[PDB]
Every structure is written in C-alpha cells, then in structure tokens.
There are 2 protein chains.
Amino acid sequence: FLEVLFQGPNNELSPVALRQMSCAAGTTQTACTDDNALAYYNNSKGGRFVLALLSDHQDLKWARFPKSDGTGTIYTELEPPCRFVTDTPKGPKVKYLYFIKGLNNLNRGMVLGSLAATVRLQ
Amino acid sequence: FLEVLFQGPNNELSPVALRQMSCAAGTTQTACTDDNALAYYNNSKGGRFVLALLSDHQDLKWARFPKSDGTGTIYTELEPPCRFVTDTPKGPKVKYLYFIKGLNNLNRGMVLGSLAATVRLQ
C-alpha cells in the first residue's frame, strides 16, 4: 500500500496513504468491461481523486469509476503509457503506468517517487 | 537510502537511487561552517544535482558544496522550510525539508513521494 506525504499549510508535511482500487479500463469508454488495471488515488474535496493506472495492458485509453454515491459513473481519460518492469511470481512483467490526462506536474512526480522503490525489488 | 524512478524515453521508467550526502548549510553563505543537514541529489549532465536538504534547523537559507572536481565550491540557495516529524532514537524530532530555490514542480513531487514512507515509521 503506497504513500505520499501531504503538505498541511504553515508548511507542515504529513504522510498520506496513496490508495489503490481496481478498475475497468479500455480503449473505449465502451470497451471498459472487466477490471484490467489498478487505480491510485486520494480523496480530495470531491471524494476520490485518482491519479494513475497501473496495468498489464498498454492498450488502455479510458477508465471507468462508478460514482462514490452509487449515483452514476465517471469516465476519466488516460495519458500515454509508461512501461517499466518489476519482479512478479510466475515471471517478471511489463506493467504500464497511465497518468490521467492533465495530471499535475507535482502530482505527476508524487506518484513516480512514491512507487519508485516498489518497482525496484529484486 | 531513498529512491525515485527515472524515465528513460520511449516512456521507459527505471528506479534511480535518490542519493544523499552531508553538507554545511547556514543563514549565510558565510555562516556555512560545519555540516548541519543532509542533501538529496542525482548526478545530472553536470555531475551532482541536489534537490532538497533535510535538517534539524529551520534557520537555514544557503548550502555549501565543494566542487566535484576539487576546483572550488558551489553555494546553492534554499527555499523556505518544510516541517514534519519522524520517530528517532533519543526522542522524535522535527526535521525541516528545504527545497532548493527554483526546484522543478515534478522534482518537487519526486522527493516528497520518495521519502513519504520514510517519515511514516512508527
């Protein structure tokens, strides 16, 4: 379970869990059927603020998240993939890291430095 | 020893050690006498690219690094401090995190997410 420390003004930084849940990505909103990736997020003013998708496919383009109210669903658009490989039982794998479109430059960093040591485990 | 994964184009990300060395910070370039903080860096095109300073003082403002040639010295300017506290033998401490002035918004993030789990160890 990844983390990232959050800055509570007056310049006070404090460790905040980098959450993960499974989701149904695809090339099309429509092609979003079964779950194929993992979503990394934080709950922001508006509950649930996903940042990146970790997946075994590099084919993805959109992600599907049913609203945290049971109201409807939210379809977020993905950026191009980021390939890297980590040791996995049954063989090492190339996981693709998808940064949600428009993902902040700091947030962008935040994750990259947050799971950096995770990818390095051999 | 902290880390951060580095992106080698064609979108390939790869774990890269987030290095640390001690340094002599102070309020003045001049006041930079004995070592009082730890510097986090990466070797970039121009060897040695420090990003942040971890220190027990919140008084710092400048840092001193003798050139990686034995030529001279480089005085980098620090940004305002970032207080947080972590468990330490002999009592928990408030360490101050100083981001070098002009530190990129991604690099900014990179470190924050890189030592996030480090600060959370109780």
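Each residue's number is its place along the chain shown, starting with 1.
According to its header, the structure was obtained by X-ray crystallography, 2.8 Å.
Cβ coordinates are placed from backbone N, Cα and C, and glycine is handled just like the others.
The annotation domain 'Nsp9 ssRNA-binding' is assigned in Swiss-Prot to A:10-122. One mutagenesis experiment catalogued in Swiss-Prot, A:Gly109 to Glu (Swiss-Prot position 4217), is accompanied by this note: Complete loss of nsp9 dimerization. As a published mutagenesis entry, A:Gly113 to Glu (Swiss-Prot position 4221) appears in Swiss-Prot alongside the note: Complete loss of nsp9 dimerization. Among the sequence features in Swiss-Prot, the natural variant A:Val94 to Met (Swiss-Prot position 4202) is noted as follows: In strain: Isolate Shanghai QXC1.
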Chain B neighbours, filtered from recorded positions A:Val94, A:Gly109, A:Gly113, Cβ-Cβ distance under 8 Å: A:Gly109, A:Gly113
C-alpha spacing of A:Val94 (variant position) relative to A:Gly113 (mutagenesis position), in angstrom: 18
A:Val94 (variant position) and A:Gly109 (mutagenesis position), distance between Cα atoms, whole Å: 20
For A:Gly109 (mutagenesis position), the number of other Cβ atoms found within 10 Å of its own Cβ: 23
Intrachain C-beta neighbours of A:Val94 (variant position), sequence separation six or more, cut-off 8 angstroms: A:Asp56, A:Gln58, A:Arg83, A:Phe84, A:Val85
Secondary structure tally of the domain 'Nsp9 ssRNA-binding' (A:10-122) (DSSP, helix then strand then coil): 14 helix, 48 strand, 51 coil
